[PDB]
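Questions regarding the structure given below will be posed in turn.
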Amino acid sequence: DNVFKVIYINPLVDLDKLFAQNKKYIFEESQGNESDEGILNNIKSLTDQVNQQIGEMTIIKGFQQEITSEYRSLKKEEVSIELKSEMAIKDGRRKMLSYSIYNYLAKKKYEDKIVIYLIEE
Amino acid sequence: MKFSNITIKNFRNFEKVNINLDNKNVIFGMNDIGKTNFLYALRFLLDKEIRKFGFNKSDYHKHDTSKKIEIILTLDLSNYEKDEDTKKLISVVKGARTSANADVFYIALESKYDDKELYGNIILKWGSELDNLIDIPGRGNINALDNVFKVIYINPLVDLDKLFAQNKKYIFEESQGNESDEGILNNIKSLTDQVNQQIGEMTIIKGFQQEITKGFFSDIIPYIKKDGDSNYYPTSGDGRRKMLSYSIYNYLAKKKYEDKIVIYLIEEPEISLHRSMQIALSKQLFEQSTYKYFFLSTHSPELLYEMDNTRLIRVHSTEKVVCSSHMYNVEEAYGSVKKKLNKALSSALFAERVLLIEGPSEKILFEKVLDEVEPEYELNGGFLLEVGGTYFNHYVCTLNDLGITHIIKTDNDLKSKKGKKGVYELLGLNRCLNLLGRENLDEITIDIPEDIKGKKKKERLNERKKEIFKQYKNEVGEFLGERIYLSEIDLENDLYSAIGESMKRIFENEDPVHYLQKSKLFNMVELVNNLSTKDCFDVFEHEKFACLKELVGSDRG
Amino acid sequence: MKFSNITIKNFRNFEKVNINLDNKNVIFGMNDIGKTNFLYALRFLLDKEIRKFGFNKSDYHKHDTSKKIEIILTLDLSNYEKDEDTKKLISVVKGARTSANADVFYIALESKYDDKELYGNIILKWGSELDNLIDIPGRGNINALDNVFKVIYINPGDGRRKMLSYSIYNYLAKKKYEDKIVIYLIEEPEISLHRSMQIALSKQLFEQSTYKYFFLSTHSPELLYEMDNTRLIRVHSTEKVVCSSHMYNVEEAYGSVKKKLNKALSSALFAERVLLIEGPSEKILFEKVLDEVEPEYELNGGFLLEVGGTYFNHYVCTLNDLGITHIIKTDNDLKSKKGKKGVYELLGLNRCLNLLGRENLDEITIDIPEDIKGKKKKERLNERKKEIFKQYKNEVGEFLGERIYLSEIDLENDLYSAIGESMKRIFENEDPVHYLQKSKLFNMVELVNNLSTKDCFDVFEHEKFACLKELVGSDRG
Ligand SMILES: Nc1ncnc2c1ncn2[C@@H]1O[C@H](COP(=O)(O)OP(=O)(O)OP(=O)(O)O)[C@@H](O)[C@H]1O
Ligand SMILES: Nc1ncnc2c1ncn2[C@@H]1O[C@H](COP(=O)(O)OP(=O)(O)OP(=O)(O)O)[C@@H](O)[C@H]1O
Ligand SMILES: Nc1ncnc2c1ncn2[C@@H]1O[C@H](COP(=O)(O)OP(=O)(O)OP(=O)(O)O)[C@@H](O)[C@H]1O
Ligand SMILES: [Mg+2]
Ligand SMILES: [Mg+2]
């Protein structure tokens, strides 16, 4: 397992199930590569706080107050309800996007491993 | 506006049933008896998400399709001048009401099978007369009952993600003008213009893209944050994940569906909840105005700790599946003792045969005798209910309207009334005659001299109890016809009539009846701690203890 | 043969947890206090289908991933040539045991984070000493721990399918697993089940020999109606997660009243503060006062428990080992002896002294004329009870430090000290306290039908009813 990495490519899977792993692989990019994205890491926290003042529109700020006020009529528990999304932007263009996603992840992550592609149909 | 009746014909295990209802309804019963099939008849009648799929072969009674399915719901509209829900009904059904003061309304469902299509079509009708129902008008996938009724169904297997996603079309999807923060949204747009042109680090992913050459509220996830911690764990337990879904349904009912009539169909809300959360949910169900119309199914007595103004429906089996209903109100005279009667009666609602005893010493002695004789009596539906001495009307009418067998074992008491000496009040006979609906008897005068005091006063009162029990023999036989077992003097004299040789052997006294009644609770534990197997069978097989033989349900006596 | 201890050094919501166990363990607690996380610590240690996926970031305490997850389980193994499961362990352990320590065993789990592959590897070790633990030998996907323990995890029209799944699981455990040690892990068996079936499952769970080893998480009191020879684990709802254990046994003296005891305590196990009252008249009066003053006392963790004709030790030991606050309100009595005249034993003071850890006092005798007697014998015994309460004062202060509230005569004289003008108004008699003694179940209902607001606050704010302020728990500091 320390030498071989097998990438299995099937067109029946979509971009969402690889994209859910890519939500933590973005954090692997920001931590890795001997802090090459450390020039961007102070201003990727600027993009992280772009997702902080989406919490102060009043359609979200009304929900954050009224759900907690509906929840605290049972036992007055010491809870809080928060909301977060954490998205990112980039049956043939999804597949051609996922081919470049697999080639990009093979170029970044697996420089120390032998990569074997199993491309089925 | 009030629900009055439902009548279900040929739907699943119901062949022909008729159940009176109210706004707040609680359904309870055994397993595989049809509590979920009762709630799905309301889902096929009033919820449009199940009605569009039609009926299969398995929705018919004993799987044959030669009988039609007919479900009729009756509403009462006698409070049109004060309630706004009645106007919400009448403003959609503006042509089908017949008389000028029609206070009833009927919403019906009929279904006949198609063997070539193998399909069960559902045709809905409404009106004010039962023989003159007209078809509901509709255009496309929408008829006119969807403009009046919103049905919220809460299953036991809620998933917070799924519910939030499906409802995220209602919240977070409004324009609302400007909301006084548009330059903050311009700063959202301006800081996205300094990230799309310089994402290359030191030209490692800009060069990777060189070689080949807004509304982001879709994936928002609600979390529960405890105070004092800042982390966001995705794994949460099923206690708070249920109650956040209940809060989201309450918020969507109080915001998006203010124009409609909201009906809750809740299946088993005690699942993965604590006891105190069940008591808090019971108080919010039966006191506050959040749930005005609900139909509740449950298996837990802790959700019935706060019940008032409630139709209780019990589904059971005698020959077929039959549902017995009862309208539950606590009176003004029981308003100070309401919580103790609710905590007593809420466990006795889930039984088959209930023995109503008068204190804890009877519970100690009867639990010893049923521990030694029939130890699986509560597996088979038996229950012992502590009344408290005074409350025989409320328990017997609540258990008798639901089809639960009530058994009463009680004493013959004399009450010393307030302010007068020598004139005493008949108590146990007055309670058992008020159980039959008759008038209370007049008070009696007992001449006790002042020098006679102590055991001889108790002996004269016991001889007067023997004389009064001898006088009313036909009333005692009329009580014994209706499973009321009045003792002659006390419980301990009937216990001395059965095992009195062993009571003289254990207590080492010439008067073991008086030593049992000197301290009632601690000497009963001493009698229970020295009883044998033969003495418990001598109590159980006796004539004077037939209430235990009625409680075990056998035909031995 | 027997489990002894589990030491969860680090997991999700456990920072340092050490729990004494047994066979037949039952774990209860509040909502979101890691009752499930405890059952996943047994699944990650013993079951292989959970252990084959490793540990994520979220399985560490406060998402730290710099500390080591360690779960250590202790087995007893004290006997030989009677128990067959001990030979089933000794056969696979082989030379991992030492004669000097041949009656203890340890199975440990270690996990350290990688932070490059973002994966948590699980290394299992077994040994007869806590130092020098060696690794479990394994061939392919199977190590040698899977040749000993088989773990059955249960998590559920409806109702009868769950009982049919119980019959399928018990039939597979009886048929296919004769050569293995079977551990059942049951997650909430009160779900979609009638209460008669809950009492039947409790009788089968605590009486039959088919469930030799289980860990049971529950929310229902009706699954604890038959509990005997069991271990009770409670997870406390404080800001630090504390787990408390009690070894529950019912003695030979309490075997004739076992049913009542179990039923009553089964609902009192799910509380936070339990007030132990004597009878139903105290239940009528305290339910009226706690309805008129603090009606959400049952929501916040209060409970009223009627204990009659019992020496208080079973309830106080069971609720004290589990970390539940117990408050006792009681009155002193003078019980006459059988076959003896004029000799009274001091019953309530002996109950409170046996709770404190002392011995029973001597039997007092009185020279009352007896030949001439009447209502005035009750005032003579009340004067003797006042002299008993005057003589023992530092013992009453020692009871008052341990949340035991002994009355001077009765509850009724303490009620007459607070609202006695209202008792003179309602009962219209010169002796209202003597009138309620004639029929306790009837005149208490007649009393609480006629009290209102500012009588219940005068009961609640009185210094002779401080047990209600202990049960509510509103502290001034
Ligand atoms: N409501 C809409 N408004 C505008 N564009 C839309 C809308 N719905 C879909 N689209 C566009 O149409 C596309 C749908 O592609 P579609 O699946 O029809 O292509 P295709 O030729 O069948 O694909 P393939 O050859 O890969 O199977 C979406 O990717 C999107 O760009
Ligand atoms: N079409 C049908 N014809 C006859 N009987 C049926 C039909 N469909 C279901 N049943 C009966 O109804 C039972 C299921 O009832 P249901 O699931 O409503 O019970 P329940 O009271 O909700 O149960 P629980 O409380 O244990 O979950 C089946 O076991 C069967 O006996
Ligand atoms: N890695 C972790 N670090 C810290 N706290 C965690 C971690 N994982 C889970 N938790 C916390 O542990 C609790 C998880 O709830 P859990 O399912 O263990 O409780 P429960 O008592 O079984 O609940 P329920 O009554 O709903 O079944 C939550 O409070 C959650 O925040
Ligand atoms: Mg069901
Ligand atoms: Mg849980």
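Shown for chain B, in order and in Swiss-Prot numbering: 1-213, 235-578.
Determined via electron microscopy, 3.0 Å.
Quick reminder: no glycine exception, Cβ is built from N, Cα and C everywhere.
In case it helps, Swiss-Prot gives these features for our protein:
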| type | residues | note |
| --- | --- | --- |
| BINDING | B:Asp32, B:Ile33, B:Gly34, B:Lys35, B:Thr36 | ATP binding site |
| BINDING | B:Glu379, B:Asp463, B:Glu464 | divalent metal cation 1 binding site |
| BINDING | B:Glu383, B:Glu513 | divalent metal cation 2 binding site |
| MUTAGEN | B:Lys35 to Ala | Retains endonuclease activity |
| MUTAGEN | B:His320 to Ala | Retains endonuclease activity, ATP only partially inhibits endonuclease activity |
| MUTAGEN | B:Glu379 to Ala | Loss of endonuclease activity |
| MUTAGEN | B:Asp511 to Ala | Loss of endonuclease activity |
| MUTAGEN | B:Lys541 to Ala | Loss of endonuclease activity |
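Quick one: how deep are these features, and who are their neighbours?
DSSP gives B:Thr36 (ATP binding site) a helix state. B:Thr36 (ATP binding site) is surrounded by 19 other CB atoms, counting those within 10 A of its CB over all protein chains shown.
In this view, B:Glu379 (mutagenesis position) is surrounded by 22 other Cβ atoms within 10 Å of its Cβ, with every protein chain counted.
Other Cβ atoms within 10 Å of the Cβ of B:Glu383 (divalent metal cation 2 binding site), summed over all protein chains shown, number 19. A helical conformation is recorded for B:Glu383 (divalent metal cation 2 binding site) in the three-state DSSP classification.
Sequence-distant contacts of B:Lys35 (mutagenesis position), defined by Cβ-Cβ distance under 8 angstroms and a gap of at least six in the same chain, are B:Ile27, B:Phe28, B:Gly29, B:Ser318, B:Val336.
Following the DSSP three-state reduction, the secondary structure of B:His320 (mutagenesis position) is coil.
Here the Cβ of B:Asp511 (mutagenesis position) has 17 other Cβ atoms within 10 Å, regardless of which shown protein chain they belong to.
The local packing around B:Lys541 (mutagenesis position), expressed as other Cβ atoms within 10 Å of its Cβ over all shown chains, amounts to 18.
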About how far apart, in whole Å, are the alpha carbons (Cα) of B:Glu513 (divalent metal cation 2 binding site) and B:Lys541 (mutagenesis position)?
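Per the Cα atoms, B:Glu513 (divalent metal cation 2 binding site) and B:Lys541 (mutagenesis position) stand 10 Å apart.
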Write down the Cα-Cα distance for B:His320 (mutagenesis position) and B:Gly34 (ATP binding site), rounded and given in Å.
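With the alpha carbons as reference points, the distance is 13 Å.
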Out of B:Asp32, B:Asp463, B:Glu464, B:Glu513, which of the binding-site residues is least crowded by other Cβ atoms within 10 Å?
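Comparing Cβ neighbours within 10 Å for the binding-site residues B:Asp32, B:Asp463, B:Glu464, B:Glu513, B:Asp463 has the fewest.
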Can you name the recorded positions among B:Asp32, B:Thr36, B:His320, B:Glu383, B:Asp511, B:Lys541 whose Cβ is less than 8 Å from some Cβ in chain C?
B:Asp32, B:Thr36, B:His320
Spatially, and counting Cα to Cα, which of the recorded positions is closest to B:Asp463 (divalent metal cation 1 binding site)? Options: B:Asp32, B:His320, B:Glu379, B:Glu383, B:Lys541.
B:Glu379
Enumerate in sequence order the binding-site residues B:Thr36, B:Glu383, B:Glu464 whose Cβ-atom distance to ligand 2 is under 6 angstroms.
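What lies within reach of ligand 2, judged by Cβ under 6 Å, is B:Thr36.
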Given B:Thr36, B:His320, B:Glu383, B:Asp463, B:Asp511, B:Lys541 as the recorded positions, which ones have a Cβ positioned under 6 Å from some atom of ligand 4?
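Once distances to ligand 4 are taken from each Cβ, B:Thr36 fall under 6 Å.
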Please tell me which one of the recorded positions listed here (B:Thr36, B:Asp511, B:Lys541) sits closest to B:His320 (mutagenesis position), measuring Cα to Cα?
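Ranked by Cα distance from B:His320 (mutagenesis position), first place goes to B:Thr36.
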Translate the DSSP assignment of B:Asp463 (divalent metal cation 1 binding site) into the three-state scheme.
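B:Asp463 (divalent metal cation 1 binding site) sits in coil per DSSP, no helix or strand.
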Looking only at DSSP and grouping its letters into three states, which state does B:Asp511 (mutagenesis position) belong to?
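The three-state answer is coil.
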